[PDB]
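Chemist: Attaching a single structure in structure tokens format; questions to follow.
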Amino acid sequence: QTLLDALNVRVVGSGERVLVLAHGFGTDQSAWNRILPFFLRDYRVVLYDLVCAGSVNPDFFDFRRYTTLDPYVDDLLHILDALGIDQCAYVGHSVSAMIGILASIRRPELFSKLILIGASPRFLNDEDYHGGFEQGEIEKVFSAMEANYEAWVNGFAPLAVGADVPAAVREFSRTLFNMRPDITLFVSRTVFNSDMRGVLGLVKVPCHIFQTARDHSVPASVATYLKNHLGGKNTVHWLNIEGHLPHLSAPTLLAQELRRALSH
Ligand SMILES: Cc1c(Cl)cccc1Nc1ccccc1C(=O)O
């Protein structure tokens, strides 16, 4: 309840089947605003802000606590428990895809289905795995973020959005720039340091892997990697949408594909 208030938990919709919409990096739950009308009639929609969102009081971001994805999982599960949800479909963008995977391992009965958008188990390359990022280049990026956060945001937002959708670039920039810079850097380091590859096989619920074209954060091969290694029944949806934030850039088309995946 203090947690429900802290993370801006919102429940809306006229349906019964519970649908959790969990935003990812650089946004808050408002990233779902243009998807939402498509689900109100026949779902009960649960939204929340990750503790690192710009819309959450930065006093709640305890750097001694949030050192791995596990405490983010704790927050998600405490929310669903407090709302009395014992089964739901879960949609996770970006880091929230991994949070949902870990949550499902902890609570295998809680999720009927996971829908993963812009998901990667590991951003960094190594000998037998392409993630899309080298350690050396990422340290240069972290230096830039520290030196001038504003300039970093304005360089990064068009890459993340990917497609030439200026409204979405401005909207992503808005919510990224609302994040306090030391939180953004710390969260970024957290996730670049994370490696979910070893746990993927532990998942037993069905996963729908939504993969856009030319996703700055997620090579096509990573979607295929998820398909091969996630332990349950997996379906890749190769969206006809460019970029890492399809909910911001192509919400009408994304909404339709989410509806199809949820009906499957
Ligand atoms: C790609 C990237 C850079 Cl280069 C720097 C800083 C951040 C990102 N991204 C991310 C960091 C944490 C969690 C998710 C993401 C994501 O992209 O979905």
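Going by Swiss-Prot, the residues shown for chain A are 3-266, listed in order.
Method reported for this entry: X-ray crystallography, 1.6 Å.
Yeah, the Cβs are placed from backbone N, Cα and C, and that goes for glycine too.
Feature list, courtesy of Swiss-Prot:
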- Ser96: active site, nucleophile (ACT_SITE)
- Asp217: active site (ACT_SITE)
- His246: active site (ACT_SITE)
- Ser96 to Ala: Loss of activity and abolish interaction with MAX2A (MUTAGEN)
- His246 to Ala: Loss of activity (MUTAGEN)
Chemist: Does anything in the same chain, at least 6 positions from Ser96 (mutagenesis position), have a Cβ under 8 Å from its Cβ, and if so what?
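Modeler: Looking at Cβ-Cβ distances below 8 Å from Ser96 (mutagenesis position), excluding near sequence neighbours, one finds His25, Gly26, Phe27, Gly28, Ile119, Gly120, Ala121, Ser219, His246.
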Chemist: Helix, strand or coil: which one is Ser96 (mutagenesis position) in, per DSSP?
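Modeler: The three-state answer is coil.
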Chemist: Output, ordered by sequence, the same-chain residues six or more apart from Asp217 (active site) with a CB under 8 Å from its CB, or 'none'.
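Modeler: The answer is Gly120, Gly164, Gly245, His246.
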Chemist: According to DSSP, folded down to helix, strand and coil, what is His246 (mutagenesis position)?
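Modeler: Note: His246 (mutagenesis position) is coil by DSSP, not helix or strand.
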